[PDB]
Structure formats: structure tokens, C-alpha cells
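S.K.: I am attaching a structure below and will ask some questions about it afterwards.
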Amino acid sequence: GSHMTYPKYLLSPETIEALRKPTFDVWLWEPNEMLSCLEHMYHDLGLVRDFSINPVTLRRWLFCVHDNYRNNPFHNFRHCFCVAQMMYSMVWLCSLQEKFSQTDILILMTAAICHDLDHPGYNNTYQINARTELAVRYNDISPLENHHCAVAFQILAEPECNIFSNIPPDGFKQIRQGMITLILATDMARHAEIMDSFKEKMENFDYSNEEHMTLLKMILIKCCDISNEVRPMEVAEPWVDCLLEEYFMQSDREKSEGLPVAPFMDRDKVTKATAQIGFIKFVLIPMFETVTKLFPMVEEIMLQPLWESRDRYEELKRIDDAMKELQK
Ligand SMILES: Nc1nc2c(ncn2[C@@H]2O[C@@H]3COP(=O)(O)O[C@H]3[C@H]2O)c(=O)[nH]1
Ligand SMILES: [Mg+2]
Ligand SMILES: [Zn+2]
């Protein structure tokens, strides 16, 4: 509702406001618009101010991150934007600036943005089983996540992209360690371990305990990474097809190459509805349930849409199953 028309990469006041909430429609925007959103987040969170980030370096860095995301069906730049935009939403929803230092917020946001850089479109189990150059490089230890992190810091070592160039060395070392911990924590193999450790701390949680706070930040980046189904159905739904497209590409390849296949990626065994019912019930709901014990406001904003998505997928499954009753 402005008196003239602006270029798309100039975010409207309504977009800037919408960006603060998990209802934001991530599909609406092209890459250069998404880049403008991410830029706005760094200014709006006070990170440009508190870390003396050169504003032009911020943009060059974002452009370079974008260029180093691959065009996978799921693990692409739009996914990175989702994860970061959910993290941003969490900052406001949970009032994280009351609990976390600016350095922690910087770690959270930058890790979120960087956490899937240069993803090859085939997961760690493929890397390991196929004995790829990556699996060999990283000795079968979270090869993809180690790689994402190493690319992150290769980008940040280019002077014209170094958004940390005005932070003193000790600050840099603190941010580097935090980002490594958080990006490595996104390896889903470690999900049960990290949830257990967190739940231990949750027996008597202490915001001034640095170990407690490291685990909270790992849980937060983990929430955001797998958060799609928290979004409105019409935003969330198209992601599932993207996920399955990547899964099926891998499992087709594994069958062909003579490698082991996960039943959860097998296009013979797997459907949209079956994929999501399990993940929502047994991974997402329980995770957000534990978060909701620190941040009660999470139940209404995030657990509700998950209960809704679960129920809807259970309905879809009934129809899918009937439809297969017709095809023998
Ligand atoms: N079934 C399902 N899995 C998801 C969804 N979102 C993300 N994931 C999984 O969670 C994993 C997070 O780590 P990965 O990036 O390796 O791969 C991701 C997917 O396998 C989802 O909506 N449904
Ligand atoms: Mg990942
Ligand atoms: Zn991811």
C-alpha cells in the first residue's frame, strides 16, 4: 500500500513484518528476495551493529553462501532460508534475546544459514556405504556436516566475504567453535543422543550453565532444520515432495549400485502420508514438547500445527490405502 512501486529486492513493510513469524510463505520469493530477507535479519537482530559487520560484506557473504548451495530438490538454498527464517521466528517467539548473548544469536543465525552448504543430494549413509571421497576424507564421521562447516569457513576466509573481520580473535574463536558444534549437531544419526543429553539437563535447567546452553542451542538448530511441518499446510506440503524426490534418487542409486537401502527411502515402501505421520509423531512432536517446557508459548504456535498436520496425514493415508485396495 505504498505511493509507488519498488523493486522486489526492496522488501515491503508487510514482508518485513511477516518475516518475523513461522507463517511466512517461503515459496513466494526468488533467491535475491530471500537474500534481502536474510540481510534484514542481521540488521534487525542488531548483529551488524554489535559485531561491526560491514554492510556490503554482509551482502557479498550472503551471495557467496547462496552460490555454494547446490540445486538439490530439498537440500538447497530455499531450505537454508527456511531454517534461518524459523530461527529468526524463534528469537521473537521465545524472547531469546533475554536469555542469549548477541554472540549466541550470531552463532545460531550463521550456523542456520551455513548448515547445509554444498550438499551433494545423497546422505551420510550413501557416502559411507559407497566409500566416497567425502566419507574417506572424514573417516565416516558426520561427513556431510563436517563438509558443510568446512565450506562455511572457506567462504568466511575470503576477505570480501568475511563478516567477522571486525571481531577480535577471541570472539572469532568463540563464534567458530559454537558454529562447528551447531552444524555438527544437525547430523540426524545423533538425534537420540542429543535429545537424551538435553533431557538430562532439563531435570534442572540452568541458563547460566554453559553446557546447558550449548545443548539448548543444538536443540534449537535441530528444531529449525526439521521444522517444515510446523508451517501452514500450504507452505509445508510442497516440501514433502522435495524430500521424497531426494530420497528416491538416492535409494534408486543404492539398488543399482548394490548398496543397502533404508526402508524409509524406498519408493516401494514409502508415501507422503507414511513418511510424515511417523516423523511428526515420533520425532517432531516429542522434540517440540521438550522445548515447550522452557518456552510455553511454543505449544500454541508450533505444536498445534503439528497435531493438525498429523491428523490430516492420517486421513490422507486412509484414502491412499483405499486407493491401493483398487490396484491389485
Ligand atoms: N519424514 C520427514 N523427514 C524430514 C522432514 N524434514 C526433514 N526431515 C529429515 O530430517 C533430516 C535432518 O537431517 P538431514 O538434512 O540429513 O535429512 C533430513 C530428513 O531426512 C519431514 O518433513 N519429513
Ligand atoms: Mg544437514
Ligand atoms: Zn538442513
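Here, residue 1 is simply the first one shown, and the rest follow in order.
Backbone N, Cα and C atoms are what each Cβ position is placed from, and that goes for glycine too.
Feature table excerpt (Swiss-Prot):
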ACT_SITE  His75  active site, proton donor
BINDING   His75, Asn76, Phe77, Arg78, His79, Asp116, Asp225, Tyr247, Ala275, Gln276  3',5'-cyclic GMP binding site
BINDING   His79, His115, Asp116, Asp225  Zn(2+) binding site
BINDING   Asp116  Mg(2+) binding site
MUTAGEN   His75 to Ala (Swiss-Prot position 312)  Completely abolishes catalytic activity
MUTAGEN   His119 to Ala (Swiss-Prot position 356)  Reduces catalytic activity, but has no effect on substrate affinity
MUTAGEN   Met188 to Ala (Swiss-Prot position 425)  Induces a 2 fold change in inhibitory sensitivity by BAY-73-9961
MUTAGEN   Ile226 to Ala (Swiss-Prot position 463)  Induces a 6-9 fold change in inhibitory sensitivity by BAY-73-9961
MUTAGEN   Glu229 to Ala (Swiss-Prot position 466)  Decreased affinity and catalytic activity for cGMP and cAMP
MUTAGEN   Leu243 to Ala (Swiss-Prot position 480)  Induces a 6-9 fold change in inhibitory sensitivity by BAY-73-9961
MUTAGEN   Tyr247 to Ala (Swiss-Prot position 484)  Induces a 6-9 fold change in inhibitory sensitivity by BAY-73-9961
MUTAGEN   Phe264 to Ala (Swiss-Prot position 501)  Induces a 2 fold change in inhibitory sensitivity by BAY-73-9961
MUTAGEN   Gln276 to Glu (Swiss-Prot position 513)  2 fold decreased affinity and catalytic activity for cGMP. 8 fold decreased catalytic activity for cAMP without affecting the affinity for cAMP
MUTAGEN   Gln276 to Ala (Swiss-Prot position 513)  Induces a dramatic change in inhibitory sensitivity by BAY-73-9961
MUTAGEN   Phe279 to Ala (Swiss-Prot position 516)  Induces a dramatic change in inhibitory sensitivity by BAY-73-9961
S.K.: For Zn(2+), what surrounds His79, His115, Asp116, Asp225 with a Cβ no more than 8 Å from their Cβ centroid?
M.R.: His75, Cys80, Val83, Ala112, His119, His148, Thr186
S.K.: Have a look at the recorded positions (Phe77, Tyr247, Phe264, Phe279) and report the one with the fewest Cβ neighbours inside 10 Å.
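M.R.: It is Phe264 that, of the recorded positions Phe77, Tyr247, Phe264, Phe279, has the fewest other Cβ atoms within 10 Å.
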S.K.: So which binding-site residues out of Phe77, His79, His115, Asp116, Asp225, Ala275 end up within 10 angstroms of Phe264 (mutagenesis position), measuring C-alpha to C-alpha?
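M.R.: Passing the 10 Å Cα cut: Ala275.
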S.K.: Rank the mutagenesis positions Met188, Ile226 by how many other Cβ atoms lie within 10 Å of each Cβ and give me the one with the fewest.
M.R.: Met188
S.K.: List which of the recorded positions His75, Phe77, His79, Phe279 have their Cα within 10 Å of the Cα of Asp116 (Zn(2+) binding site), in sequence order.
M.R.: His75, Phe77, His79
S.K.: Could you find out if DSSP has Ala275 (3',5'-cyclic GMP binding site) as helix, strand or coil?
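M.R.: DSSP call for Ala275 (3',5'-cyclic GMP binding site): helix.
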S.K.: Near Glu229 (mutagenesis position), which residues of its own chain have a C-beta under 8 A away, given they sit six or more steps off in sequence?
M.R.: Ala236, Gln276, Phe279, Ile280, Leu284, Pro305, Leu306, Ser309
S.K.: What Cα-Cα separation, expressed in whole Å, is found between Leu243 (mutagenesis position) and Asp225 (3',5'-cyclic GMP binding site)?
M.R.: 13
S.K.: Just checking, which of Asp116, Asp225 (binding-site residues) has the fewest C-beta atoms within 10 Å of its C-beta?
M.R.: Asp225
S.K.: Show me the subset of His119, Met188, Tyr247, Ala275 whose Cα is within 10 Å of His75 (mutagenesis position); these are the recorded positions I mean.
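M.R.: Neighbours among recorded positions, in sequence order: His119.
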S.K.: Please list the recorded positions from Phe77, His79, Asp116, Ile226, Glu229, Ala275 whose Cβ falls under 6 Å of any atom in ligand 2.
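M.R.: The ones that qualify, in sequence order, are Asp116.
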S.K.: Should we count any of the recorded positions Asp116, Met188, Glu229, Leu243, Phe264, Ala275 as near ligand 3, judged by a CB under 6 A from one of its atoms, and which?
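M.R.: Correct list: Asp116.
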S.K.: Of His119, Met188, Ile226, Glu229, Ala275, the recorded positions listed, which put a C-beta under 6 Å from ligand 1? Please answer none if none do.
M.R.: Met188, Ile226, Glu229, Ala275
S.K.: Can you tell which of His75, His115, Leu243 has the least company, meaning the fewest other C-beta atoms within 10 angstroms of its C-beta, among these recorded positions?
M.R.: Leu243
S.K.: Around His119 (mutagenesis position), how many other C-beta atoms are within 10 angstroms of its C-beta?
M.R.: 23
